[PDB]
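Peer 1: I have a structure I would like to understand better, so I am pasting it below and will then ask my questions one at a time.
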Amino acid sequence: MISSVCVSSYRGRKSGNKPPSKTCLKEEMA
C-alpha cells in the first residue's frame, strides 16, 4: 500500500472505490 507499512487488503471493488479507467473526476479537494 505505502512505505511497505500496509499490504493492500481486499481488491479495489468495495462498492465505492477509485476506478483505474476513470481516474479523472476531481478526486482531490474539489
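The header says solution NMR.
Every residue, even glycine, has its Cβ placed from backbone N, Cα and C.
Relevant sequence annotations retrieved from Swiss-Prot are reproduced here:
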MUTAGEN   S8 to D  Decreased rate of channel inactivation. Loss of channel inactivation; when associated with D-9; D-15 and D-21
MUTAGEN   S9 to A  Strong decrease of inhibition of channel closure by PKC. Inhibition of channel closure is nearly abolished; when associated with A-8
MUTAGEN   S9 to D  Decreased rate of channel inactivation. Loss of channel inactivation; when associated with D-8; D-15 and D-21
MUTAGEN   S15 to D  Slightly decreased rate of channel inactivation. Loss of channel inactivation; when associated with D-8; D-9 and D-21
MUTAGEN   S15 to A  Decreased inhibition of channel closure by PKC
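Can you tell me where each of these features sits in the structure?
Peer 2: Applying an 8 A CB threshold to same-chain residues 6+ apart, the list for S8 (mutagenesis position) reads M1.
Counting only same-chain residues at least 6 apart in sequence, those with a Cβ under 8 Å from the Cβ of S9 (mutagenesis position) are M1. Annotation note: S9 (mutagenesis position) sits in a coil segment as assigned by DSSP.
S15 (mutagenesis position) falls outside any helix or strand according to DSSP and counts as coil. Its Cβ placed at the centre, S15 (mutagenesis position) has 4 other Cβ atoms within 10 Å.
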